[PDB]
Amino acid sequence: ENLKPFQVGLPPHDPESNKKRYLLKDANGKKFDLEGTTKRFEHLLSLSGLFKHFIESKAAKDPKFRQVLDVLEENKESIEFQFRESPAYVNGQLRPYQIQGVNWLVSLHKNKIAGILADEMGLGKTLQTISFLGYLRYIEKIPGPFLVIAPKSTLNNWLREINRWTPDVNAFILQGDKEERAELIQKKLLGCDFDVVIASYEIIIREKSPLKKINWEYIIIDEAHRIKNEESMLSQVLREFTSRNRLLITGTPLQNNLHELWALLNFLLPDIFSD
DNA sequence: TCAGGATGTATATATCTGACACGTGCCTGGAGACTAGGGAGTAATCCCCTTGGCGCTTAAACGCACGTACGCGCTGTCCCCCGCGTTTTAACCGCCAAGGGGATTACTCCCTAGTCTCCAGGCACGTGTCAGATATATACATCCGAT
Ligand SMILES: Nc1ncnc2c1ncn2[C@@H]1O[C@H](COP(=O)(O)OP(=O)(O)O)[C@@H](O)[C@H]1O
Ligand SMILES: [Mg+2]
């Protein structure tokens, strides 16, 4: 009603323009970015020097990462929008711990790395993620795309809240028998008429081939312990998804083991926990 | 008989994966001595099988003729099984937990088999008996088809 001034500067919604970024035209454009890895490792070392343990072993493996190590060796404001009040682009109020979560999300984003949200149940994690995505939309000017894999039960709830506290965002959920699901696919997904896709652990396995053919800004995930095993078919499928970074909204991680946590971390930043 | 539908059948196309190629370590197939026993050649001896016949007995096999009953074709008449639409529910993936089962890969070692040497009891073979089972007759009993 009054937060629309933030919407100024966004391009008009048009599938023809969205096809430029949504579809990844490069058939095999996936490649190891030296710059991103160097930035990640530089910041990681800056926080603490202990992380070289993985790095040196990985340099003992494939040496074209060892030369990245050498490059990072020889060469040696980003102000958080603290949002002391509730973000304007979201109609409603946010509690201070919610605000700190938002700031953590932003700070990790402008560091070319990510971070598992594992807050306790009931503390509006979905609110955190919707707020952060709205931050990317209004401030960072990346409307989409964003995959929001979640459990089938809460799909309606995620859609309800995302339409409630940020109505401007266009989003839908895949569902239904394969005929109407494919209708939605051909009409909006490959039509590039969205900003936030919502699916289920089953649909991701089902409709991967359409979802492969999109450069994914993030791949959000709801309660993540489902992904605790990295030999699970869902984990295998959720690795060919070309993507910039990822998020793992969850409850309590490390439920019955430590290797579990290793794989959970390996999902976010494979180039660090590669071994 | 001809126009009206539903169903493979080709067409072209993006995707997945699992055949195909390549490099290493290990084991086993090949080269080379040595030897001993299995089999090939020989040569007695007895019994069976062959290919021509010949003559005789005696049932079966063949042919012929009524003459039924049954295999086959038609008709009828159900009734039961197929085609089709509509729900719904069970298979089919995906998961989670822990532990047991089964395959390897070494080590170890007992004990139980093979390998010999003697040596006597099996058991197989060649005989000489009897009795269990025919074959006839012979009287009895016991279905089957037509008055
Ligand atoms: N004004 C509000 N501020 C913060 N949280 C709220 C507000 N109104 C509702 N919520 C809660 O935020 C929650 C976000 O969903 P959540 O309970 O975290 O589900 P999940 O744990 O599956 O993500 C909702 O359940 C809702 O009860
Ligand atoms: Mg949740």
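The residue numbers of chain A are those assigned by Swiss-Prot, with the residues present covering 69-144, 179-377 sequentially.
Cβ atoms are placed via backbone N, Cα and C, with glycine included.
Taken straight from Swiss-Prot:
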BINDING   A:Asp221, A:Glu222, A:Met223, A:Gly224, A:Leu225, A:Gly226, A:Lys227, A:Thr228  ATP binding site
DOMAIN    A:208-373  domain 'Helicase ATP-binding'
MUTAGEN   A:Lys227 to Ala  Abolishes ATPase activity
Other CB atoms within 10 A, centred on A:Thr228 (ATP binding site): 19
Where A:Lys227 (mutagenesis position) sits in the secondary structure, as DSSP reduces it to three classes: helix
Binding-site residues compared (A:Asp221, A:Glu222) - the one with the fewest other Cβ atoms within 10 Å: A:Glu222
Binding-site residues listed as A:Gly224, A:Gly226, least Cβ neighbours within 10 Å: A:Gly224
Fewest other Cβ within 10 angstroms of its own Cβ, chosen from the binding-site residues A:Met223, A:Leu225: A:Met223
Cβ atoms near A:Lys227 (mutagenesis position) (within 10 Å, other residues, all chains): 20
Length of the line joining the Cα atoms of A:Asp221 (ATP binding site) and A:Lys227 (mutagenesis position), in Å: 7
Extra residues within 8 Å (Cβ to Cβ centroid of A:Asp221, A:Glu222, A:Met223, A:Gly224, A:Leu225, A:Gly226, A:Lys227, A:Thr228), ATP: A:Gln230, A:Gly353
